[PDB]
Amino acid sequence: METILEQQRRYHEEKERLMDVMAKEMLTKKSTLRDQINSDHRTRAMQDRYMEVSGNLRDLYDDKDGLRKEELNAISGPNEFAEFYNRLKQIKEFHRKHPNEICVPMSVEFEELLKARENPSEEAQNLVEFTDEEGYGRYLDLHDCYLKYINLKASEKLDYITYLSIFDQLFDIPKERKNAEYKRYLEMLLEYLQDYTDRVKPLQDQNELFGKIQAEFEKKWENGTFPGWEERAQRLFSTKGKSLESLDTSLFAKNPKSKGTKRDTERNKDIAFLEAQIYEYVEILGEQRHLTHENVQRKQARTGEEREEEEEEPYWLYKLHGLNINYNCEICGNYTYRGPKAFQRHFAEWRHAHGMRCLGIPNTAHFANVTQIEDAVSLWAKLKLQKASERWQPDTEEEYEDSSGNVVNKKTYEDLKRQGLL
Amino acid sequence: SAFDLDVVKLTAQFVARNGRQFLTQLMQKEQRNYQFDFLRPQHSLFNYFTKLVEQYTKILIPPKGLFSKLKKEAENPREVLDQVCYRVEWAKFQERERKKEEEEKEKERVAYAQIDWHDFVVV
Amino acid sequence: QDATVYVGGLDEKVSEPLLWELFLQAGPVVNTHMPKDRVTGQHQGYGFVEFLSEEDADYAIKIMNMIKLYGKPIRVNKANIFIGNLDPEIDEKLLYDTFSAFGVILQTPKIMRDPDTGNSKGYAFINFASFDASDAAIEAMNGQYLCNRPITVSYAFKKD
Ligand SMILES: [Zn+2]
């Protein structure tokens, strides 16, 4: 197999087709947010497929460095080419043209008029990744988080506006203790906010953003990211102040700070990372949180009907010529025909021939004035028997006397004679 | 049409490894009693065979995957998005140039259908 | 329709038994049909020959194609620019190849057909890429010698 010649060119053609499909998707205008989110998800899937194809093609270079000495040699050539042509010299009886060598990846990376989705992305749906209250990235669902916060706080003195004001803080004082059970709800709220940020922009590099967030949490947040003018340096895990930078560096490797506490850097590192991720998601998606707060305020200020509307978004010839007397035929869909002059003519017309073909019986003068099915099939059996009888069938009707005994056995049919003479 | 396409792909793979324009693995095969009608430029399949030979020559580039590894197209979606935006801008510029050429052709047709064809002067 | 062959380009010398006698050497032509006009009461140049087998109709279409019968381009077939008095022996691909010498064609051309026979009506419509190809067709092709039929190219719509 030509893995360096044919497979690399096929991977390059697939990458060029994916880039052309991405350019055609980016050049087309958008009219709705859900269709734009679906197009962005399809472009992200096509970019992931192109990255996988490039990673598969980039690993096919180990044998190429060994085969380049034999491929670039001018002493070789038409011997192996003539051997491959003799291998390609098989029977050409498969008379079938295949124009889908390059047209099939072009049609697989395209959409239809009824549904604007690609062929690998035909099973993708925007309702399986986002809820109806989010609006495909327009707002964020915070009713379940507010219910969980009200269940954890064990008090009914916190509304949705108070929860939105408590969630709007980034570096202020927290509402509850850092070593309490609110961190288990904050980690779930951060894991939901990370999925909401990854769903609001599928075309952005999530792995590079996660690596940048991890680098900012390790190199900056773990080394005093909030300087002061106890107020000079504050620790997120130990929740205590520091006199100077040397005292904080000496206390960073201390025994209560490493593992000798309940909020040290060994056990409470994941909660601090989740809090940093929640702060980064609140700083990156503050406009979506403000839009969700404005939508919640508009839903609270509205009435019941406004909220329902927001959630819903020659009579003599008649009897002289034969009319008023109707006849029906089962062979013709129980089609009821009018006066006899038309009824007698219908057997020759198209509809009756069609109805008769359904059973497989030809239209002849024998099957006239016959309107029922079973009568037709019985008369067809009769006519078949009659005609088949009255013909001359030489196969069963013939008297051969084979030369096996040559003076006996004249009861041989026309088939046993061939079997004896074979 | 699979056998002819396979023969054209084999000819494009054997002709791309040549060290000269006329000293290839297909010019000597024509004198070796092997019938190959796709080598002549008069056939319509020669335009596809030239594109296949160009793709085989572009598959032998040093950034094509022989002695180097691509990092921008394989490990950066933002570079691919910028390349797609540049391709869309180039397609929009080509469409604008085609519209300007069509407008110039319409202006030339309007000017040619309004000139006087009776003022003949033979010098 | 498969066993019948539609003949186009018949003059006044050709008749209904004459086409069956001329098509008798190609195959067993069972019947001949000639639609009469309403204003003149004669044949419009297009007729049909219903044979017994489809192979005889194929041989008559491959043998009597673009023939000069009664001083007319008779041809048998399987039953903004305007071109008139065109020969029925040419097809859409043949008209596209003949129109490719003057200018570039935007798409595949279409030829008008009769509602009864459906082989050839007599007029066709073709669209060019620009007005220069239309002017070259009105200068050169409007009056060129086609296959035994003087065609006439004209503009379909023009604004003064
Ligand atoms: Zn009936």
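Numbering of chain B is taken from Swiss-Prot, so the residues present carry the numbers 160-282, in order.
Using N, Cα and C of the backbone, Cβ positions are placed for all residues, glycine too.
Quoting Swiss-Prot on the mutagenesis of B:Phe162 to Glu: No effect on binding to SF3A3. For the mutagenesis experiment B:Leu169 to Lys, the note given by Swiss-Prot reads: Abolishes binding to SF3A3.
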**Request:** Taking only the Cα atoms, work out how far B:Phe162 (mutagenesis position) lies from B:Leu169 (mutagenesis position), in Å, as a whole number.
**Result:** 10
**Message:** Let's check the environment of B:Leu169 (mutagenesis position): how many other CB atoms sit within 10 Å of its CB?
**Reply:** 19
**Request:** Determine, from DSSP, whether B:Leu169 (mutagenesis position) sits in helix, strand or coil.
**Result:** helix
